[PDB]
Amino acid sequence: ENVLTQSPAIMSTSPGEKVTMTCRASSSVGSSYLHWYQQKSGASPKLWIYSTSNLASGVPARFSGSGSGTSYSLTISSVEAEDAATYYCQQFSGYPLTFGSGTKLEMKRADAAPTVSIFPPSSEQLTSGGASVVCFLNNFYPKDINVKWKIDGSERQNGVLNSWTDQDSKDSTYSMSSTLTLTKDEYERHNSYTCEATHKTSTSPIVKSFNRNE
Amino acid sequence: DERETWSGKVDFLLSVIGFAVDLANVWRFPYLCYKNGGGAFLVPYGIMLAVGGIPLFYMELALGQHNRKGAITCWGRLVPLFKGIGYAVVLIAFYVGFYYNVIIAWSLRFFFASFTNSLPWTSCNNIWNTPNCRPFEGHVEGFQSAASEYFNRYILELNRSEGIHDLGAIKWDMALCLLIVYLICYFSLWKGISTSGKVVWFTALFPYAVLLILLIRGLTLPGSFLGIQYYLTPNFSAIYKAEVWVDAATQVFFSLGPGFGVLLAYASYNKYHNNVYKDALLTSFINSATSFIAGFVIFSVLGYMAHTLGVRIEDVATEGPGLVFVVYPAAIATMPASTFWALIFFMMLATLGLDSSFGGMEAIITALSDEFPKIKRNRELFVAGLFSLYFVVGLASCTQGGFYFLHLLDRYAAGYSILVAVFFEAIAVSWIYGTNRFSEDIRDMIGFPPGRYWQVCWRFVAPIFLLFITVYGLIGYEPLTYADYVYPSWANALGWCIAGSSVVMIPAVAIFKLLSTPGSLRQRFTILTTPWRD
Amino acid sequence: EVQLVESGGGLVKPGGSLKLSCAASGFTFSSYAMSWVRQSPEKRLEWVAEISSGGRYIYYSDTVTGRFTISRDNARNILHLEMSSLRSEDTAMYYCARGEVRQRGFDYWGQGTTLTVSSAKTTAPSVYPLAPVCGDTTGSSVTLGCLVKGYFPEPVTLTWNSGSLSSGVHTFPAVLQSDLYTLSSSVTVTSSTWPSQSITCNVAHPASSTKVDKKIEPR
Ligand SMILES: CC(C)CCC[C@@H](C)[C@H]1CC[C@H]2[C@@H]3CC=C4C[C@@H](OC(=O)CCC(=O)O)CC[C@]4(C)[C@H]3CC[C@]12C
Ligand SMILES: CC(C)CCC[C@@H](C)[C@H]1CC[C@H]2[C@@H]3CC=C4C[C@@H](O)CC[C@]4(C)[C@H]3CC[C@]12C
Ligand SMILES: OC[C@H]1O[C@H](O[C@H]2[C@H](O)[C@@H](O)[C@@H](O)O[C@@H]2CO)[C@H](O)[C@@H](O)[C@@H]1O
Ligand SMILES: OC[C@H]1O[C@H](O[C@H]2[C@H](O)[C@@H](O)[C@@H](O)O[C@@H]2CO)[C@H](O)[C@@H](O)[C@@H]1O
Ligand SMILES: COc1cccc([C@]2(O)CCCC[C@H]2CN(C)C)c1
Ligand SMILES: CCCCCCCCCC
Ligand SMILES: [Cl-]
Ligand code: NA
Ligand code: NA
């Protein structure tokens, strides 16, 4: 098997800038067989470049392609945000046919602090003996963010489900959801629940919290 | 599959380029241009080449590489009802070798004869000339050129044969050349394409050396341009004549030689995923390129004869061996350093024939190796027996009346035989097997299906292109004659047997394979129309 | 124009056997070789099987070989894929890609169909609405939430107000944890819109006949 690896794995770029991505084969590949596929977040892949350099119909001329032997590259002249995608290379010379690891082109924007909002356990869920506290962290950049839960004063580390979203298509931002879940007994045996989200926009983390009585 | 494969890629290229480029490039293509409207002849030539020949040339080279077996087996594994095609195609290749190698011996006897300072064929005061001699070609038949009496009365001694029946004395100086030919074959392809693949480097590239020399000495000659005019000066009236679209169509067919079992055999050792499409076009071009080039070499010298030596060009612009053995050697004789142009020329003519004679042998050797493994396990030994049958019968062509026997084989050994055979190849592949199947086969091999252009040439054009020739080729039937010699009716009947002994094996093995299998008729054809790969 | 549609596929117990179908339309399906490419839930593409146009040349990935079978119906223009001895790493979305010219690649790709191989068992979600904390509320726009917890397998369909408000919706992808998925979506509407106007969570989970609306009422 002909192993293909692409770099970088993720690539933040400001619109208008110039981006380059590389595709390197474990075995040599004839130039006429290496293709490139663009795949948008939650869509079928699309043939983008066939046989090293030739664009497919509908592919803007701002896209180029070059390479030979064991090293090929895809190059975007000046990017717009309609090019935020994940790009895969593919070889068609031998079997098995192989696809590369892909490069995720993400849009770069100005930083943005999150908007934390904490939600107590639902009333219907409490009847079910369960109690999960939901904390939303919405519209912020860059992607990395670090939540921390505190039941009463003590930080609680296990029991959490975090889920980040894909980069938003209008403001190029991020949102994330953390869900600390508990038994009804362990939740009805405390009152302060805190959700503090640390982010690069402030050394002091944005905090949200509530008491089980008010 | 542990089958063999070309030691190098050029060994397949030069083995094909050499089978295709022979004396017909040097002697019949320049004549056709000269006779049929000059450069304008390139139109119907190119059209008949673009829609009829290269379609067929491509089709065979792809089959041979894909089905990976020689000419007999490759039609059994493709359409079993038509396995007889492979059998016909092979003995046709067997029949041709009974005369084709002689033309090389003539070259070799002239090559050996050109070891002197006064080439013998220039003067007409020798022991073999007649009082009815001229120093250069004319347009009366009682009075032949000094370089034509040397050919008919000393080299061939044809003047001592009253016909086909009077073969007369065996001339061993020619027999020794015919052996030197079959030996030059044996030790160049007994051990396989491991060695034949390399031998073709000299025999396929050396003509291009001699061409470039003779193209310079020809073009740097008083009156050289006058020849180039008669070669290419266009008269588009001939376009209108359909007798020219047959001469283009027929020359394209025999100059590339598709459906002959050779390209199939040569491709069978190709690596599967080799781009045969590229090879087809690259090879076919170098072919017609060499003929176009070669007309410059011939007609530069041919113009020099008219301007300097004072001959009517229509009397020296001939085709066939008369040109390479009488006319062109006669103009060499007038040039300074004539002994040099002689040697390269005849060593050119020899090498021009050897590569092409190699292909005939291999199409037989490979078709039999890939079917009767006693042959395959005993290659070196088998070929010995083959080439000896050639030599022994070949002694009949080394007699004084030898030519008459060759002329018969030139007309019947592979005349109307191959034309019907390839017609059934086009039909078997485009229709019975299927372009559907065939294009799917190619895509697996080179990576893309053949363009809808090729498919259409394979399925309709090529059958009526072959039909174009066989129809307009039977309309011009004339009994076999040379000079005033009318061949007897039993000699033609004989030549009809050897012409029939090929085609007959098409409906023979169709019938024999039908009767040798069990079921009902539509269950009969289905079992004999489904290939092996399927 | 040219368009492909993959169909069949869903949950399968390990060792089981499922058959997928790709319905071609908009071109001579007989003339084009198709191939099956799958994409794992870790977003890595992997080729599975290729079938020639006439169907007589069939190349398999070394992974799926002997277990899968890619047949082809040039009559009805349907490309098939027969799976047996299904393992869990076979879990993916399966694509039907049209490629004839190797030097041109896969012209067109279908929507794709989703195979989940898991011994785990189908369960339905319980949708909890997320009304904000009763205190404070001293802000300019308010964020609501909805919690679709403890379901399997994917997918789930969360719209807000029957699919009528989209600006301000952030529906987070599902995350499996101990054979169960948890999803949540957050909606931020102006303070004048809620609880003035009705905000409902419209969750839908077809794999277990679930159609649940949980309106958001305050605390
Ligand atoms: C020195 C002179 C005499 C050379 C002789 C000319 C030939 C070498 C030229 C003349 C016309 C050319 C042909 C004209 C048309 C075509 C069609 C062309 O078709 C395609 O482009 C592919 C079809 C497809 O894929 O759909 C392929 C090349 C070919 C055979 C050309 C091959 C080379 C040809 C025969
Ligand atoms: C009129 C004179 C000048 C023509 C001379 C042209 C000669 C030099 C050209 C014409 C045919 C050519 C050959 C055709 C085929 C190939 C195969 C390729 O893989 C290597 C080059 C090679 C081996 C070419 C070598 C050069 C060649 C022999
Ligand atoms: O034309 C035939 C040939 O016959 C004679 O040659 C004999 C030769 O004399 C013998 O030595 C032996 O080699 O067989 C030859 C037959 O080719 C004549 O001498 C010769 O002139 C003539 O061509
Ligand atoms: O001067 C040429 C010389 O050659 C003649 O022919 C030879 C021939 O060259 C050899 O190939 C041999 O095969 O046949 C002939 C026998 O010698 C003659 O030898 C001679 O008359 C003449 O000078
Ligand atoms: C096995 O079949 C053959 C072997 C050798 C030569 C031929 C010829 O037909 C002989 C007649 C002239 C054309 C030649 C083919 N072209 C030039 C390549 C056929
Ligand atoms: C048509 C080819 C016939 C050649 C003679 C067979 C020789 C057999 C040697 C084993
Ligand atoms: Cl020619
Ligand atoms: Na040759
Ligand atoms: Na030729």
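We're sticking with Swiss-Prot numbering for chain B, so the shown stretch reads 25-161, 203-599, in order.
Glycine residues also receive a Cβ, built from the backbone N, Cα and C atoms like all the rest.
Taken from Swiss-Prot, the feature Na(+) 1 binding site applies to B:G42, B:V45, B:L417, B:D420, B:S421. DSSP assigns B:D420 (Na(+) 1 binding site) to a helix. Counting every protein chain shown, the number of other Cβ atoms lying within 10 Å of the Cβ of B:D420 (Na(+) 1 binding site) is 27.
The Na(+) 2 binding site feature in Swiss-Prot is assigned to B:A44, B:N49, B:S320, B:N352. Note: B:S320 (Na(+) 2 binding site) has non-local neighbours B:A44, B:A48, B:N49, B:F53, B:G77, B:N352, B:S353, B:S356, i.e. same-chain residues 6+ apart with C-beta under 8 A of its own C-beta.
Under the heading of mutagenesis, Swiss-Prot lists B:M72 to F and annotates it as follows: 3-fold increase in sensitivity to cocaine inhibition of transport. With a cut-off of 8 Å between CB atoms and residues at least 6 apart in sequence, the same chain places B:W310, B:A313, B:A314, B:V317, B:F530 near B:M72 (mutagenesis position), listed in sequence order. DSSP assigns B:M72 (mutagenesis position) to a helix.
Its Cβ placed at the centre, B:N49 (Na(+) 2 binding site) has 25 other Cβ atoms within 10 Å. Close to B:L417 (Na(+) 1 binding site) in the fold, though at least 6 residues off in sequence, lie B:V45, B:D46, B:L47, B:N49, B:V50, B:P272, each with a CB less than 8 Å from its CB.
Not a single one of the recorded positions among B:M72, B:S320, B:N352, B:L417 has a C-beta coming within less than 6 Å of an atom of ligand 3.
Annotation for B:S421 (Na(+) 1 binding site): same-chain Cβ neighbours under 8 Å, separated by at least 6 residues, are B:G42, B:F43, B:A44, B:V45, B:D46, B:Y124.
The Na(+) 1 site is defined by B:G42, B:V45, B:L417, B:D420, B:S421, and by the 8 Å test on Cβ atoms against their centroid, the other residues of the chain that qualify are B:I41, B:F43, B:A44, B:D46, B:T268, B:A269, B:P272, B:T416, B:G418, B:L419.
Among the recorded positions B:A44, B:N49, B:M72, B:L417, residues whose Cβ is positioned under 6 Å from ligand 7 are identified as B:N49.
Excluding B:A44, B:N49, B:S320, B:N352 themselves, the residues of that chain whose CB lies within 8 A of the CB mean position for the Na(+) 2 site are, in sequence, B:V45, B:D46, B:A48, B:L321, B:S353, B:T355, B:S356.
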